[PDB]
Amino acid sequence: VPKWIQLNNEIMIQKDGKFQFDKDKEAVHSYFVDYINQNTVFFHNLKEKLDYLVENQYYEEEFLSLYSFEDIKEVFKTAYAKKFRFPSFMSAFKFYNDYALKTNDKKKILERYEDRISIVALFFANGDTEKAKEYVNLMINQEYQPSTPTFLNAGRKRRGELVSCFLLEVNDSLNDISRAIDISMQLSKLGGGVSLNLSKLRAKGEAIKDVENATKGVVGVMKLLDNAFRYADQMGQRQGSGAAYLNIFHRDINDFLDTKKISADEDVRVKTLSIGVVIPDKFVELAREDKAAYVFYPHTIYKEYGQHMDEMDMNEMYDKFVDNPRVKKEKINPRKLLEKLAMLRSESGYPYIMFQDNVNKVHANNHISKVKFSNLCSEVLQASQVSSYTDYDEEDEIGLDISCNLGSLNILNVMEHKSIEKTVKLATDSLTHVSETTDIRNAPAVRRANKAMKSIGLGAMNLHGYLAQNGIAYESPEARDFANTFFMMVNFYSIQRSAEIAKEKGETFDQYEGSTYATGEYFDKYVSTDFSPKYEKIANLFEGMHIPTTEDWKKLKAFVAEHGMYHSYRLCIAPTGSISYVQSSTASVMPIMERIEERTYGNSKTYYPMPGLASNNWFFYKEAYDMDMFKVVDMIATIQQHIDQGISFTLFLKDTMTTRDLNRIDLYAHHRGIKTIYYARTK
Amino acid sequence: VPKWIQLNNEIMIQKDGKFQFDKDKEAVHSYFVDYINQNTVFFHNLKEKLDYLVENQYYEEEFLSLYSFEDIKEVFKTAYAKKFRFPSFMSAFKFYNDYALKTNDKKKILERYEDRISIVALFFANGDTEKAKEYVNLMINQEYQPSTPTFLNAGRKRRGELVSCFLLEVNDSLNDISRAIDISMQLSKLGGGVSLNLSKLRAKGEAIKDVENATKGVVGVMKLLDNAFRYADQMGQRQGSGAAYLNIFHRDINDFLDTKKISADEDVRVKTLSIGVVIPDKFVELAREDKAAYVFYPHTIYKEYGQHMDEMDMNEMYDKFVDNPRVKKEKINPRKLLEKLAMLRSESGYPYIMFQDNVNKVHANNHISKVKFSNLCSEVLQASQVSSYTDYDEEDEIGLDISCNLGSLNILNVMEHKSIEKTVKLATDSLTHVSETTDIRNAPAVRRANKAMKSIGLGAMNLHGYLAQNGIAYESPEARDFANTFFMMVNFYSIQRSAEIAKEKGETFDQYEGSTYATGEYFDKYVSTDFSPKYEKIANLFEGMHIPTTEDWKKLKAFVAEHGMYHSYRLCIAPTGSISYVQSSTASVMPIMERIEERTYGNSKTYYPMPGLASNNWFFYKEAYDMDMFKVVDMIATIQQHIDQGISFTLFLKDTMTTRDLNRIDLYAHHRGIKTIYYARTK
Amino acid sequence: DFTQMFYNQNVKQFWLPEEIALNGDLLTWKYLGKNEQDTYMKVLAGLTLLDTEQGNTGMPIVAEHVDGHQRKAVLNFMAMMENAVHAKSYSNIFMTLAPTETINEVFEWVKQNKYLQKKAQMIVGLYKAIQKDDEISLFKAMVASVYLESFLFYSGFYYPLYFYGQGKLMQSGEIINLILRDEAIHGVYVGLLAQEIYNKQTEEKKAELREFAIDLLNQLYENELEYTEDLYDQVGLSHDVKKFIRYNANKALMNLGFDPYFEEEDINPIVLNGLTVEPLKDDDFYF
Amino acid sequence: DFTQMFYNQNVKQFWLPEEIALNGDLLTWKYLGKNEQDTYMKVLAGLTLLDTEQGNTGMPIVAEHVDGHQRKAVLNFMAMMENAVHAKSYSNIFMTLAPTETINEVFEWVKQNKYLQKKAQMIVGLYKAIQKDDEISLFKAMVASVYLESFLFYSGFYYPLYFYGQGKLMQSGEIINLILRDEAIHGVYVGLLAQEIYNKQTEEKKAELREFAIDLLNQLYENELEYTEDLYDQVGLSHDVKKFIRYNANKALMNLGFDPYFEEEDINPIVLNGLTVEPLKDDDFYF
Ligand SMILES: Nc1ncnc2c1ncn2[C@@H]1O[C@H](COP(=O)(O)OP(=O)(O)OP(=O)(O)O)[C@@H](O)[C@H]1O
Ligand SMILES: Cc1cn([C@H]2C[C@H](O)[C@@H](COP(=O)(O)OP(=O)(O)OP(=O)(O)O)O2)c(=O)[nH]c1=O
Ligand SMILES: Cc1cn([C@H]2C[C@H](O)[C@@H](COP(=O)(O)OP(=O)(O)OP(=O)(O)O)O2)c(=O)[nH]c1=O
Ligand SMILES: [Mg+2]
Ligand SMILES: [Mg+2]
Ligand SMILES: [Mn+2]
Ligand SMILES: [Mn+2]
Ligand SMILES: [Mn+2]
Ligand SMILES: [Mn+2]
């Protein structure tokens, strides 16, 4: 048992009736002094270290060559000038076991935290030494955290793709299904999560070439995708992860959900494929009135109307489909389907729930397409256009496949530094650079959509940590007030940066003219409503920072109308799973799951108290399972009104909650504007 | 119970201690008069029938448009003038249940045997009325039977491909694996069986982009392919069938073989994928000497030498691989592997055995490539070149896949009509037409190889039937003498027809100049040896038929040298299972499994005596399980010396036989020049 | 050839009523109509009454007459499951769904019911007719036992499985599924013991035992059809229940090594959702 | 007043020998003298015989004659433990420690051993003498069963406990302690049923029943002495075991509501050391 592990395990040894939280600083100090300083490869100077790293195929020389060595040395000195110290053992452990560069034999540490931050900043700046120093200050202050792919792989020759979220539209044809399998394997090989929309595939029992009862439905394609994701396991260290989304009005919806039942037969079970369901307002209306609903065979609709079922407005087309004899449909119980969804989410946490009308009533790019499905983390909500993959020697009709590179603001550190605007703009610039440097060679629609849309995802983390470290209950009205003001400011400054980038580069995203940004319909609520804090306590937290007013939003609206917007999508709140430890921040905007996180690494167990946890703020670090999920829904809906994409929203349920409680939580989320529901976690 | 079925069941009711074989003629007559005539659609004339079939999307109008209706009427009269009568109930039942065209509801019969024969002949003639009449005479006389795909689909609008056997080379890359899955699905969608060569895939535990132990091996690709074949199961009318071949020296050979163990875990077990093993003479030599053998990692060999392991001569490169430190290899026990193969074949009948050196010591196109694997039926042995499928927007290096369209000579009918030359030449013409009219637009290598090599497979059936009806024991030396003479004549006339086609079209197959036909090495044994019957009884069977001599073979050799050859491959004896009932013949060249076949169709059991079975020839209709497999191997080796491709060779084993007996049979077949062993059937 | 294997499967399937919490069934029970509640109660009482006969008489009487220590142990284990586990489980379901007075009345009704009594007494009659050292009478009782375990219970199991497949009465449906899984293995095991006796008989005696089994099946089947209409017509399910009875009759026959009696039928999908190596010798390589 | 608590105790004590890994005893077994191993094998074989008959015959027959479904459920469970758990556990021990020939020999030895045959003859004879509706014959068999549970097993239990207490053969010893824990509650339960019958009698009849119980105990005791000497003389422990069986005879009498018969003695201190889903309503869609 190592000394640092012994010190960390002393956290739970209560002394004087209170946890010994100070043992974590001792634990991290001992961890460093006894493992990291010993196992760190020694270089005489930065020049020798950089030459060794570049020569040994560690660092790409393309990005480093853009700077004179004096500039690189200055950036590295800027990174080390802060004297950054990890405040807890878990943060340093996570960094030096997951992200710190290690020799090919994985026995020595080539990168410190400062070295990794400096390399990432140099990669971001793209030759701008002052920009690189600004990025170094942003990341060393831990105001902005690049996503795990960008942070880990940036500047590395062996690096994989800096983007990790991929959404693919699958067309209803064998050629398209084969291409989807190939692209899913190609993207998983790169380590990115791949989400597929199966709503266009015809249901089981549909005809292929005037041959009836030939189609196998979406479950056969799901088995193919599950096998493909299992094969492309990314060395096996992280098993291949894929998500399949199906509209609730698809015929195969019941079979689609049955793949996640434990009682399901093994020939139907899909082990490695997450499933999400897209629920239009029509289904909720049908269940509310207890009316009998119908699930439609997609190919009959496509033949009758020449357009896909999921390409149409179900709230306008459901009655026409029901009344159309040429459309094939079978009756279902919408309330029975909702209860089945709740039961499945309780048993396995699946499927993800996407409220299509909640997403598309605020979607700015409905002209390009409506948001038909989400990603593997349930927070990516963008317009997609399906591709037409034809026969060999036939030209393909490449559509738009969704992808975004992620970054997270550290709310606590952004508020402590009073640098919301600067942090947001620098994060937007870094995300734009990552998007511009991405080129996927086996996903034509992904690459085309990356070039055309320039979609980025700027999330946030440490909301609960910041609130608890400030004497604010997560469920309290003041917490929602702060979230409203902060995320309104984030949206304002991200829109301003996008417009400024469009003005500087002279280009907007493809089909920007038809977006709600161009027509000004996006800014209606911001020019009509004031989002300043309504509580004095919350308003004081923003002291020293300028909170945009309706006049500021009017000016920004005029500026956007003049110059346009560079990004079709800017904000999405991803889970931010493992990089939160490095930042010593709570995960995303969700409430904390546990006050002290007990985990076993190797054969020694480690304890991770929530950042800033102490006796004074112990009660404010309320666990999610003890929280009223209605208040969590209220907070997420408050945040979501300023996020153009979705928010990964996990439901934390007690074992005593029935399926009716889960159904009520989902119905309240739909009522409150929640776009997606990620997971049903039960204590 | 149907009256005809009751008449047929009277076959087994012994009268005077003898089977009532005459009851089958009554059974077939009753079947016709009571079901076929009743359920046969009525048309006033042939013109009306043709119009109805064309307009109702039953026939392809293009091929029928090449004839004036007078010529079509003449062809149909030629087919009908024969007054062909099915000799048994099973023949007519099989035809009218599998191949006879039925209305879209499968309620009425639109085609009789004469109608199908006439349509096939008109499709073959490609606008030649005299040629169409010749084809009608050939088929109605039942001297030639086109393969089930051609016979069923020729001249039909809603038809699958006329070629049903495809062989795919798979390159060691993710792009190639995904393309292989896509091509397999596309080809199974067409109803054809797909065989894939997995010997170029690196073994489990190999590096993927300088990261070690990243490869899943051939078993992961096998799971992918098995799911792909299960998905593309021909609209459920016929489960997708595929075969995977692995060289015995591949490291994954034991894992590859274990996929067929009953005790195998469902994760590794492959259910719908047939497996064959390619055994070079080196492995047999190692097992014979009991020396420790090595299985190699293909990617290490490729990196060390720049070529694939299966692209190199194992008999020469085995010692170099063993002595090369940069080539990774695993010690194995060759005799233990042989015994494992024997036990696996006894338990499940797998794997197929391909003796690589037996195939290639007589292979005429080794300059194009060695034969590396076989098809799903183990009778296709052609040179293939692997394709290089690159990233999207890059140019693919299209290689050569394998596909041949099959037809079977009815040995009994050909010998009775003394029409070996005419039947062989007409069958060659029809197979050439089928190959020319075939175009797969989703398998670039298959299409390119079909256009370049012009490979056809001309098989034979009713060998045991013809011999038994002539008082010759299948295992007798006289039977082998007849097979030698007959198949020598078949090869002679197929070569002559190929040369005549090359002269008429002024074009040979791609890379013919490097073949053994061009250099004359092919004809060495034919110009130096005589194949006329050595028994007076067999020599009498050929009375009225010219048996080519050494002078004839020298003249043919000179003719080929002057004009070349149109077909790279001409002859392959496929199992020919379903259409054997229609032809009233024993399947392929194999001995009969049972004198009377008991089948269940619905709740009615049907009895099928072996064609021509009677009291006086009961002893000559010896069942295969009672024969000496060494004598069957001798027969197949006698036949195989005149077949350029392989012979689908099934082993019929008694339950008392140990794995040692199966191994001895395999070793004798390898000694006797057998190329492939299809199935190990146990009684 | 089989007793130790069945021993293993039996003991590893051990369970207790307390493991499933029943109270949450009241959240779907309250939403059923009177006819649905009535049918469920009557079916449940039918199963309870038949299973009690199996625990008090059927399994112990067979254990008494079968020779072999290991067989007696397996049979004892099965008798234990009837009396200690199944009987308590049925009681628990009842006490959860109905008040004491309602339970007493349902049992009074089902106790007087003509179709339930006919089958219960037919089975019990064969158990009472077993004679010491007479394997023919033992076989007849084993046939009766297999018919109860693998066939007669299923007109009853249908309804809980039907609800279970719809998401209704899930806790009691889980219990019923565990019970049914035990009865399935009981039926298979007793079936193998019956086949052992059957195989010791002459050809004429075999034909006579086959006639006995088919005749008994016919009597029970015709009464099951009446039992089925009596309970299920009021909830419109009798047609589908009849298919389920025949399908399970065929399983019971197969347990006794006999051919299926009824043509194959598909079952209601809701109920379905509820449910010689020798080594080479160095000369084999030379010819 | 007691069956329910015995039911709960019995089912909560449920176990299987496979829960205990036995390969840990391999070395302490190897190290025992041939005399010690012989006595140990024979002791467990004698126990196996007793449990075989208690499971096959004793417990099922008492279950048959005792009224009340809950009483029958307890007795059926106890019967299952005897032959499906206890008797089988000894084979698990034998199969671990001994080669097949030694196992075969010890089972042959039980068949020909006169003391073991006599005690089986006496106990099983009384079980098979029970007459339906005759409470006196039932009482006599229950006395026999208590004497088997609480007295007769103990000449056998001594030796595994003696080793367990010295830290030897502790895995086998763990199995034996579980068996002993079961028999203690089995003896109490059957004792309470016997007392029920005894308490119904006249004073004159009671006096005769005490005579029966004491005469039977003495007859079994005298036979057990000879059995004990036969097994334990070769390991030097016969006198010690005799004290132990007298101690347990008193416990058997007490289980029957009778006064102790033997005087108290010091037992070897080593041996003492050896001891949910609910539907959505309309209001759920409004907030
Ligand atoms: N919690 C920590 N987080 C990050 N690095 C640390 C931490 N503790 C120690 N280190 C690294 O280990 C070095 C030695 O730590 P230590 O506390 O002994 O330093 P010091 O000599 O007191 O002065 P200084 O704190 O300025 O380094 C530190 O300089 C820093 O490089
Ligand atoms: C070929 C094939 C397709 N499918 C499914 C997958 C596709 O979504 C769907 C359409 O197949 P397609 O490849 O589009 O077939 P098609 O276009 O030639 O026929 P059609 O125009 O009538 O659609 O059928 C199967 O389920 N099994 C199969 O074998
Ligand atoms: C991507 C991937 C490949 N493989 C196997 C299948 C291929 O035959 C083999 C090579 O993959 P490739 O697609 O060729 O990968 P690569 O070309 O980038 O790497 P290299 O330079 O080493 O060739 O690796 C897996 O088993 N799992 C995977 O996830
Ligand atoms: Mg299509
Ligand atoms: Mg490669
Ligand atoms: Mn029961
Ligand atoms: Mn039972
Ligand atoms: Mn016991
Ligand atoms: Mn006991």
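Chain B is numbered as in Swiss-Prot; shown residues: 6-688, in order.
Structure method, as recorded: electron microscopy, 3.8 Å.
Placed from the backbone N, Cα and C atoms, the Cβ positions cover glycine too.
What Swiss-Prot says about this one:
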- B:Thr153, B:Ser169, B:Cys170, B:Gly198, B:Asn380, B:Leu381, B:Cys382, B:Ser383, B:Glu384, B:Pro580, B:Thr581, B:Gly582, B:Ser583, B:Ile584: substrate binding site (BINDING)
- B:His255 to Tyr: In ts-A 73; temperature-sensitive lethal mutation (MUTAGEN)
- B:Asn380: active site, proton acceptor (ACT_SITE)
- B:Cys382: active site, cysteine radical intermediate (ACT_SITE)
- B:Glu384: active site, proton acceptor (ACT_SITE)
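Of all Cβ atoms in the protein chains displayed, 27 besides its own lie within 10 Å of the Cβ of B:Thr581 (substrate binding site).
With a cut-off of 8 Å between CB atoms and residues at least 6 apart in sequence, the same chain places B:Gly462, B:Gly464, B:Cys577, B:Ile578, B:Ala579, B:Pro580, B:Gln650, B:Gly651, B:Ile652, B:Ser653, B:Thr681, B:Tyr683 near B:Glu384 (substrate binding site), listed in sequence order. Counting other CB atoms no more than 10 Å from each candidate's CB, the binding-site residues B:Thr153, B:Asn380, B:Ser583 peak at B:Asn380. For the pair B:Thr581 (substrate binding site) and B:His255 (mutagenesis position), the Cα-Cα distance reads 32 Å. When the alpha carbons of B:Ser583 (substrate binding site) and B:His255 (mutagenesis position) are compared, the span between them is 35 angstrom. The local packing around B:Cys170 (substrate binding site), expressed as other Cβ atoms within 10 Å of its Cβ over all shown chains, amounts to 26. Separating the Cα atoms of B:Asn380 (substrate binding site) and B:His255 (mutagenesis position) is a whole-number distance of 19 Å. DSSP classifies B:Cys382 (substrate binding site) as coil under the three-state reduction. Taking Cβ-Cβ distances under 8 Å and a sequence gap of 6 or more within the same chain, the neighbours of B:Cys382 (substrate binding site) are B:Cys170, B:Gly198, B:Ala579, B:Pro580, B:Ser653, B:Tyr683. For the binding site of substrate, formed by B:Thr153, B:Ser169, B:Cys170, B:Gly198, B:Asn380, B:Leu381, B:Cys382, B:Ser383, B:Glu384, B:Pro580, B:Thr581, B:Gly582, B:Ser583, B:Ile584 according to the record, the largest Cα to Cα distance is 19 Å, rounded to a whole number. For the pair B:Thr153 (substrate binding site) and B:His255 (mutagenesis position), the C-alpha distance works out to 35 angstrom.
DSSP assigns B:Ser583 (substrate binding site) to coil, not to a helix or a strand.
Other Cβ atoms within 10 Å of the Cβ of B:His255 (mutagenesis position) number 27 in total over all chains. B:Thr153 (substrate binding site) carries a helical DSSP state (H, G or I).
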